[PDB]
Number of protein chains: 2
Amino acid sequence: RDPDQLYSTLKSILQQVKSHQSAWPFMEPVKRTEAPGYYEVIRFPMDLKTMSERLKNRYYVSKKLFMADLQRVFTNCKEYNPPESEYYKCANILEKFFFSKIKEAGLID
Amino acid sequence: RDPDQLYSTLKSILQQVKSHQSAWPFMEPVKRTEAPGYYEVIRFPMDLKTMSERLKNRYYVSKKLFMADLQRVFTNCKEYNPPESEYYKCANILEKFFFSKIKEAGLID
Ligand SMILES: Cc1cc(=O)n(C)c2cc(NS(C)(=O)=O)ccc12
Ligand SMILES: Cc1cc(=O)n(C)c2cc(NS(C)(=O)=O)ccc12
């Protein structure tokens, strides 16, 4: 199906991103205990669990919307963290992986 | 000087980004001749010359608008190019630099 081909492709892509070694910082909403003041600085939090739910809730009706949420995961991380932190490093490694999977899927608007 | 402090800060930041060694791929619009199918995949092209113009035209009335344009330069490049390409490398080097200058200016809280 035309909306169900999108769903399948995104579910595949998201699952692969989630299984990647460098995804571990981004699997759930940042915990206050782990990052006090994070939620005062970061206005639009995002994480892969929230993305999983959004996907199951049929929110990702286009490539644009999926891309923006995943990209926000990376840009939040780069805004909050210093450039040579492990968190920043993971974000760029996983972003590379992300873009290779997007392209591998022939994913388009 | 409340809108003109913003202008000054942005002009400084943009100039520094433009003077950086790794900015050379992003100084003018991607040419169709030099990149096949680029404009089919990349929906919102952006570059530092267009940003210079937008700045000179008083388009950047907020930090948000400036951030989005410059971020898009990087994310366009990373979506389109393979991860070990010189273009992708430049993008991450210059993105690091960018986030350091933004933070240095107190332009993210
Ligand atoms: C400190 C910190 C920054 C950050 O950008 N992320 C994504 C984190 C993730 C963490 N893991 S978790 C269990 O809160 O999702 C812990 C600390 C950070
Ligand atoms: C193919 C290509 C990709 C890219 O991301 N950028 C920024 C380019 C820049 C180029 N230089 S220019 C002078 O056309 O803007 C040429 C090709 C590419």
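All chain A residue numbers match Swiss-Prot; in order, they span 723-831.
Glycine is treated like the rest: Cβ placed from N, Cα and C.
Annotated in Swiss-Prot:
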type	residues	note
DOMAIN	A:723-827	domain 'Bromo'
MUTAGEN	A:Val752 to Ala	Reduced acetyl-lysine binding
MUTAGEN	A:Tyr760 to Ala	Reduced acetyl-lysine binding
MUTAGEN	A:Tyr802 to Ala	Reduced acetyl-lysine binding
MUTAGEN	A:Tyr809 to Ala	Complete loss of acetyl-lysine binding
Item to complete: Sequence order is fine: just name those mutagenesis positions in A:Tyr760, A:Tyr802, A:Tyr809 with a Cα within 10 angstroms of A:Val752 (mutagenesis position).
Response: A:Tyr760
Practice prompt. Report the DSSP secondary-structure composition of the domain 'Bromo' (A:723-827) as helix, strand and coil residue counts.
Written response: 74 helix, 0 strand, 31 coil
Worksheet item: Are any of the mutagenesis positions A:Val752, A:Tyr760, A:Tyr802, A:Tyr809 near ligand 1, with a Cβ under 6 Å from it, and if so which?
Response: A:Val752, A:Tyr802, A:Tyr809
Worksheet item: Sequence gap of 6 or more, C-beta under 8 Å: which same-chain residues meet both conditions with respect to A:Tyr760 (mutagenesis position)?
Response: A:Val752, A:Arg754, A:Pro767, A:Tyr802
Worksheet entry | Cβ neighbours within the same chain of A:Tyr809 (mutagenesis position) - under 8 Å, at least six residues apart | A:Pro747, A:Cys799, A:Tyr802, A:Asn803
